[PDB]
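K.L.:
Dropping the structure in here first, questions after.
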Amino acid sequence: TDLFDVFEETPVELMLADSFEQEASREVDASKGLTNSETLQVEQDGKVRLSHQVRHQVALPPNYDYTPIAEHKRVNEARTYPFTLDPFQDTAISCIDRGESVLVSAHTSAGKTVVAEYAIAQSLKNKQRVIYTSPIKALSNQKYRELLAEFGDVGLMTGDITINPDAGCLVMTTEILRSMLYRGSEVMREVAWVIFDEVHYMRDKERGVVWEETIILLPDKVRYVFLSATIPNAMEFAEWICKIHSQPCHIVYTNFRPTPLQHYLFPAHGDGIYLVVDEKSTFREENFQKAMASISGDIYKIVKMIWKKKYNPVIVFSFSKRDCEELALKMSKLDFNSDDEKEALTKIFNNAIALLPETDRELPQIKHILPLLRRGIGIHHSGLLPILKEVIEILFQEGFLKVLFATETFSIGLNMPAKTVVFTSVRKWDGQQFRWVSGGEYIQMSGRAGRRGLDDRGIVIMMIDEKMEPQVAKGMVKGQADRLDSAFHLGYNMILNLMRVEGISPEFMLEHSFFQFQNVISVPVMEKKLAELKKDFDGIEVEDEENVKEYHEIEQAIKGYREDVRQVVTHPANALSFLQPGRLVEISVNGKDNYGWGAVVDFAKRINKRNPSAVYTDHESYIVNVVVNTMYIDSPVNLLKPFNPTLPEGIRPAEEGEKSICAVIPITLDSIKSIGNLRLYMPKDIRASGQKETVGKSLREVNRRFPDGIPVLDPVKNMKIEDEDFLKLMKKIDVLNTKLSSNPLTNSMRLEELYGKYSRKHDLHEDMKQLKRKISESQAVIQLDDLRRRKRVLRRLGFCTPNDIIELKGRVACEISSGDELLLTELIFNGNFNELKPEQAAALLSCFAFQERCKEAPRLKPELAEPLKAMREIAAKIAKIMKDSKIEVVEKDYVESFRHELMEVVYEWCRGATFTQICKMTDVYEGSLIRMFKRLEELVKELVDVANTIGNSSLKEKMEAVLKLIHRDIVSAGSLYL
Amino acid sequence: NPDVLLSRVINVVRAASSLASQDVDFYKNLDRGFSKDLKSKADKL
RNA sequence: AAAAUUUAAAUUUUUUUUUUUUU
């Protein structure tokens, strides 16, 4: 008698303005490229005219006082400029000068730089501070030393290096703003202008959360700049921003081409070299189809030809780092520097090696690459050292290295222009698939060739190894600007500090998150449709009588009571021992296609021999065949299969005026609408072209015999079905037999028509709110269900009260962002480092600071592994309750989120090991080691914070003891631009 | 007290199990006031 | 298979003498 069994028993049962596109067109010096014909139609000067677009519009607050920015006579060049600026740049600087924020979205070679140059001085002449943003240190390192040469009084802020903290102008990466927006730097309090570059990284599924949220955390007084690659859907951003910080924002689109591009196709081992996209951006079908014709290592022909073409510099693009090193070796019999230049190479090169220790001046990987680097040849990828990464690009920017073997950083790594771009792998792996690269990928991966004042053109050469579909090479090369949408997700350190800072809420973040702008846009259209539907409803809304609703309420009771009986009329262990041939039966298959009255051909059962375990209904395993004369003349009589009720389409009754014929259909007990009590001549002659048609004329003679109605087999009088279940069931209709006829104006006063008068009101009664449920369903923050689960988590972790008041537990990771904050609190709260040594626990910190999988390390010395076994025990119970949290995380896969393999190398660098020696213990490249090494310092320094907040004095003794033992010789790397 | 008031809950649990066991739509046909009383008994609910 | 991601801790001068506590 367990107390849930009572659930189990069966009971006792009886805005848009200033919207204009402008045109700009100039002439370009002629060039043939490597096609011997000219690339375009020549003009009379020997010039070639191009043209391009200048769109402008501005997003509007309600009721705002607007005057056109095209009229804005700029009273002063707050920065003057030597040459003729461009019309959109002219359009740009007025928006700064008149004092409203603006997105301009162009390509990097266009001169978006120049607009950023202007607002500095207008901030500086008004003594204001200004933020210049970047996602990359080396993006800033470009812009810093540039602006440091330009205006000098510029602060740089980096996780690596701050310079001049109280300068007037500030250049810093994205998260630092976010970090100094959480704790409220007063640095912010003299800033009125922000230069957001690289705005499109909001669609980063990795990091784009930071760009989005940090803009939401802006005070609304501030003016802003926005620079990014061309997207088609730029206005959506302005349409998002202009509300949520409540000031106007202009847009400027262009598609401008600075130096003119020429797309070529090299079939690998094919010999056609085909301009298929001109500078006027036209798909050549025929050259492509010649390139389809010319599709029947290879680079080594191409390069010396390009060197004969003198199209230096030239950049090679792989889709993986190791491929370049191979492609480095496939080319290296050449040389492209003079020994004067190679002295100019080597001497300056040693000054790059001068900032290392002499023990470090002999490190192996750099010994290997340097003769390739001597040969006028460079390689680009991350895996090098950062000191290697900078020296190459210099010598690339100073042109000693004609060749670059590159990946996707240098695609983003600008201020290092090219002349020639090589596409070695057409496709590329996207985390899920070695896929045909999409459009704006390739468009971003286009423009890097062609120096502005120097290069005549842009040389685009793609090696292909498949006869690609025509629209794909279009969709790759004649490309599309890719859509920019929010990749907003959640993260717990964000969830911390919004409770920690009092003034706002995490919910408030979601109210202004762009991730629901999907849920924003189409709804007022549907409101407009609802504002339509709320009107059309009101027309039919009142009929002449209320009782027609009650009649429909009678008809609602009518329609269901016939419904329940027919499924009891179609009884599975009935309509049996009466299915004999000639028994006149009413045919209505499944309640979908009523076929009049017919005569039984036979009855049978469908035998499933191909699938033994499947299920037919006890209705549907039984196969009846019945001749009806209610078959349409043009039904596929030849296509329905005998003894199979799988009827194809076109098979139907003869509709209004359509010719009725006779045919035989395989039917079941579900098809039986009713069965009469007469048997005519059913032919034992099965199919002889005119025995089923004698049935239907005899059916018509039976439709002469009872034109009014066949006496159906009564379950009372004919099938003799006598169940108190069955007989009392009909009583629901035996009110409708009475009460429908009883009701005043059952059909008087055109009540049948007045029903449809009510019904056309009643449908409008249904479908608005049906739509309005959808719109009300289209309201809310859909992310709350994630968030409401995460509200569980910290309470389960005790990081806050159920009143959400943050505990000291949750207070810990407030200075932790650099790792799993969810774990790192518990490890220290499990205190397992009390008997870890600085060499020992550091290997446990290698279990955090690195993500990418590689070869198996051995099972190491167990005094590492048992703490590694110990921390593994902790996070499972954590992820257990995460599984309990309805948070869809595979606990197993949550564990292998932790990577435990470099621990040995970490254990030995703690013991003073040589950089040379530890290089042997992995394949993982040396900068990537440092990329977790200098990550690891950021960890340990944020670990020093914790014992200050707790008082674990042993820990603080142990913490900087670690920090002594990592921060040393090669970890002391600095850069050259700075 | 658990054993008292839940025994009264069990009492109404079975009564809740006793509710829609009969065919209820038939007198909803025979009057709105059956249904409206059933609505009114749901107004308790 | 690439790509990359984070910090910030406080400075320079105004004051009045000591006895004296129950064999």
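Shown for chain A, in order and in Swiss-Prot numbering: 4-17, 80-361, 392-1073.
Backbone N, Cα and C define each Cβ position, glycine as well.
Pulled the feature table from Swiss-Prot, pasting it below:
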- A:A171, A:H172, A:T173, A:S174, A:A175, A:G176, A:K177, A:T178: ATP binding site (BINDING)
- A:158-314: domain 'Helicase ATP-binding' (DOMAIN)
- A:393-597: domain 'Helicase C-terminal' (DOMAIN)
- A:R887 to E: Severe growth defect; when associated with 890-E-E-891 (MUTAGEN)
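Can you tell me where each of these features sits in the structure?
P.N.:
For the recorded site, A:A171 (ATP binding site), the DSSP three-state label reads coil.
Cβ neighbour count for A:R887 (mutagenesis position): 16 (other Cβ atoms within 10 Å of its Cβ, all protein chains included). DSSP classifies A:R887 (mutagenesis position) as helix under the three-state reduction.
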K.L.:
Could you give the Cα-Cα distance between A:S174 (ATP binding site) and A:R887 (mutagenesis position), in whole Å?
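P.N.:
Taking the Cα atoms only, A:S174 (ATP binding site) lies 49 Å from A:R887 (mutagenesis position).
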K.L.:
Between A:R887 (mutagenesis position) and A:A171 (ATP binding site), what is the CA-CA distance rounded to a whole number of Å?
P.N.:
45
K.L.:
Of all the binding-site residues given, A:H172, A:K177, which residue's CB has the most CB neighbours within 10 A?
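P.N.:
Its Cβ has the most other Cβ atoms within 10 Å: A:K177.
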K.L.:
Measuring CB to CB from A:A175 (ATP binding site), give everything in the same chain under 8 Å that is also at least six residues away in sequence.
P.N.:
A:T319, A:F321, A:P323
